[PDB]
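Trainee: I am attaching a structure below and will ask some questions about it afterwards.
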Amino acid sequence: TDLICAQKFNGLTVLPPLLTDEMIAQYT
Amino acid sequence: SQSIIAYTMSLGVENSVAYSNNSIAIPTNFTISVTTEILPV
């Protein structure tokens, strides 16, 4: 295992990763 | 006539290696490569 948007509501920015799930799966 | 462009990150050149039961590939030539590694001490 939204909580990601809930953290952004209090002023905490969550940066998205550079390699997405499709890009990581392609490397694998 | 140049500007900043946005694009999806390329995952590299796509090369599908052939596969067969009786097929094999052996190198006919080689090379001596010298690289550089920087490790702080």
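Just so it is clear, chain A uses Swiss-Prot numbers, and the residues here are 827, 848-874, in order.
Recorded method for this deposit: electron microscopy, 3.5 Å.
Positions of Cβ are set from backbone N, Cα and C atoms, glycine also.
Swiss-Prot lists these features:
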type	residues	note
VARIANT	A:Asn856 to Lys	In strain: Omicron/BA.1
VARIANT	A:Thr859 to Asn	In strain: Lambda/C.37
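What's the neighbourhood like for these features in this structure?
Mentor: Mapped onto three states, the DSSP output places A:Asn856 (variant position) in coil.
If you take the C-beta of A:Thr859 (variant position) and look for same-chain residues 6 or more apart in sequence within under 8 angstroms, you find none.
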Trainee: Measure the Cβ-based neighbour count of A:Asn856 (variant position), defined as the other Cβ atoms within 10 Å of its Cβ.
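Mentor: There are 6 such Cβ atoms around A:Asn856 (variant position).
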